[PDB]
Amino acid sequence: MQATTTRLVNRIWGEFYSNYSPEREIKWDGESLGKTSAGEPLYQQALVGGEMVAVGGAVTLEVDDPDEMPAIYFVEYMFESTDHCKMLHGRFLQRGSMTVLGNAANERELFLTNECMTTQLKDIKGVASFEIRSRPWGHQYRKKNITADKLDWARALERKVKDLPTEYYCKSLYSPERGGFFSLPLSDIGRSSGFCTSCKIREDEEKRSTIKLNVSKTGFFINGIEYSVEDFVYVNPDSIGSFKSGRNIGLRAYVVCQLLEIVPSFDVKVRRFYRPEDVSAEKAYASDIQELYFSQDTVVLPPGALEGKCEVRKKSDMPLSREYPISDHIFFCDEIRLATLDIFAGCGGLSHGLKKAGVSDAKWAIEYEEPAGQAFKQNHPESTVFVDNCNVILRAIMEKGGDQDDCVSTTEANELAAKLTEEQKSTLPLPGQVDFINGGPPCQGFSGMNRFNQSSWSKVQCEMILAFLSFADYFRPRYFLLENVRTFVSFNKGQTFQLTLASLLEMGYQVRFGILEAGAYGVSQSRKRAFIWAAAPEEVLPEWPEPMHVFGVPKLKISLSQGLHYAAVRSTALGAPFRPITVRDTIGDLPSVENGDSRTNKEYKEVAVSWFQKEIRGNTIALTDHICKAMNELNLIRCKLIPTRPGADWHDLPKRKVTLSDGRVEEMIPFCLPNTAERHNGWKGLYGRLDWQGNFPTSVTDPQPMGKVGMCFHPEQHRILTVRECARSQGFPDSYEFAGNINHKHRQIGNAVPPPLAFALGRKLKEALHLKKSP
DNA sequence: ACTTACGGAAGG
DNA sequence: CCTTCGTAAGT
Ligand SMILES: [Zn+2]
């Protein structure tokens, strides 16, 4: 099943994958134009050994280590100092090879940076050809573009035969501190006005990070944010005066403090606010997520223990909109919607989250398996769902537009696309009607648990990414989103990941990347996922959502080149606004069931108590999918003998032989856990029970008692967790529906995206959309 | 269709 | 030196 790909991606990923077809004296020139702030005259051009150096060109310096290549600088302005010496200001131009792109970068592509210099003009080694590339955006230009590119490529080859100096070009700005490539601000460069934006922004940043006190002792400035009296702020828990699998019990949240006065450098005095779970876990189990308590305690702190501000209101003036997850810092005490195409929709968690944000409506969806398509149809009545492999869908779509000579495919795709009836062909989308493309490719190949990843079946699953990219190349939408596992960026020395970025950079997109953890977004499951945002040159790239729940996880950083790392979001182990979610906050309300129940439709027996339960139930009155798969007698006995204590696992099984009712005697120990307990840490978690105060493990497609993840027993009942419990752990609402048998429903749950995460991403995308300036 | 037997690399 | 987070071979 070779992926069907366009020409651009196929050429980019060559020599890789399969299904690839190779078919002395310096003088001033001109007149003066003005003077700088200090009064020195500033010029535009200059003759250096018969070569003109005008504003907007490239100058090559000389550097040590003569084996290395010289640096390149983009000229901003030139002026003559009072000491009759020639001067020039330059901006560093980073080469492609010295970036995160690595070996996938092109030879002639340079990237603007925010680091500048001013060295004497005589010391420059020479001048180099340089130009700025800017092209119109839209699908109708695509053909023209490729022709132009072809011409360019040919010319370059000829030069490499005749060894003329190479020609360089630049299209974007590279920010490692932001971890992405952004559009060029074409109006603020090449101005030759004696004013540099990079130097100004660097000076403004350097001015920050220094404590400054305002007049009349009204307040102070820290890290760029102001703090004043009669406000509310955060204080770290350790500043103010053992685990098995759910290593999050011993963690605390930000302490809310109210500034009273500033006392003598200076020190602050803060009134403390207490929280329900500082009293007991039982009291916090039945308390609101954003409720605090009033105390008279005042404490003196240094001014360096601040991390933000917040608001405290009363129980009559609230936002009145109960969004989930919460993204605003408030506590208490007593016309732009986009047409969207979904690929690998699955059940539709990501689509549900992005539609709930009001930013996207899903007009077309593509799915592989029948039960997932049925679930998507049941959850989104007004959408169009295609249950087919994506390759044949792409081939049919390109056939409709008369572009069968611009695609690479196998005969199987053509055969399957020729069998589509006319009703399905007339409802397919066309370029120009799609504005948002989203989806998540298969993640079995890049997973860490897959110890058979170097097989034929796994290679074809990793190729689907290519097909995904082809879609973005043919429709050219305004936005693009990609989601995958954490180990996707490190798989195969990070080569393929890099290649992906390169492909997007060839299309004229602005790309940014990050890694988020779902546990800090109101979800009681540990889940690390990598995301990629891509936007058109005229649009604005979205920011990353800010986590608000304390989870014990270190900073997740992506390794750039030259020994640098980028972290998309901060770690929340040392403090956060909201306390973490436990399993009793999630599944503590459902009525007790026995092993192997099969009754689909039931009724709730007790009213919801926890905040999470109230948020996840709503107005639903019909219980569904609260069923579990049965176990044989041996596993039932093993589960019966497991103690109901935190941290319990297979190490508590007594050594004895049991006689079954059939007539066979069996060893209690599976004999596979003691066989290989030295290498795999003793299999800590196998045949293990959940923790009332702990958290769920990572959701998988088959929660069976003997697996690499384990930890799938009920805290107090001798059974496996039900499908509805897994849905609640993953964040699905109780109104959602699933199709098929129990295995199909579990597989649907295990392949989805937490809806709160998609809602946060959609909120960020909407915020970016509202910021698009008029043409 | 259901149960049992298990490799290495990254980041801390 | 601990911790992380699906495929294939028998019944
Ligand atoms: Zn500068």
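Quick note: numbers on chain A are straight from Swiss-Prot, i.e. 625-647, 708-925, 934-956, 966-1035, 1090-1530, in order.
Recorded method for this deposit: electron microscopy, 2.9 Å.
Just so you know, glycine gets a Cβ as well, placed from its N, Cα and C.
Features as listed in Swiss-Prot:
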ACT_SITE  A:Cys1198  active site
DOMAIN    A:735-869  domain 'BAH 1'
DOMAIN    A:1093-1527  domain 'SAM-dependent MTase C5-type'
MUTAGEN   A:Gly1101 to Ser  In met1-2/ddm2-2; reduced activity
MUTAGEN   A:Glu1272 to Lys  In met1-5; reduced activity
MUTAGEN   A:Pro1300 to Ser  In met1-1/ddm2-1; reduced activity
MUTAGEN   A:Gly1465 to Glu  In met1-7; reduced activity
CB within-chain contacts under 8 A for A:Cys1198 (active site), separation at least 6: A:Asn1239, A:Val1240, A:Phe1243
Chain-internal residues, separated by at least six, CB under 8 A from A:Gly1465 (mutagenesis position): A:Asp1404, A:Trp1438, A:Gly1440, A:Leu1441, A:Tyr1442, A:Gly1443, A:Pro1452
Direct Cα-Cα distance, rounded to whole Å, spanning the 9 residues left out between A:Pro956 and A:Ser966: 7
Cα-to-Cα distance of termini bounding the 54-residue gap, A:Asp1035 and A:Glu1090, in Å: 39
All-chain count of other Cβ atoms within 10 Å of A:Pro1300 (mutagenesis position): 23
A:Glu1272 (mutagenesis position): tally of other CB atoms within 10 A of its CB: 21
Inter-residue Cα distance where the pair is A:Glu1272 (mutagenesis position) and A:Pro1300 (mutagenesis position), in Å: 11
Gap-flanking C-alpha distance, A:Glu647-A:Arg708 [60 residues absent from model], angstrom: 50
Those residues of the chain, 6+ apart, with a Cβ under 8 Å from that of A:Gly1101 (mutagenesis position): A:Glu1122, A:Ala1127, A:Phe1131, A:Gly1195, A:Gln1503, A:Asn1506, A:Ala1507
For the domain 'BAH 1' (A:735-869), the number of residues DSSP places in helix, strand and coil: 27 helix, 52 strand, 56 coil
Distance bridged by 8 unmodelled residues (Cα of A:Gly925 to Cα of A:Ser934, Å): 23
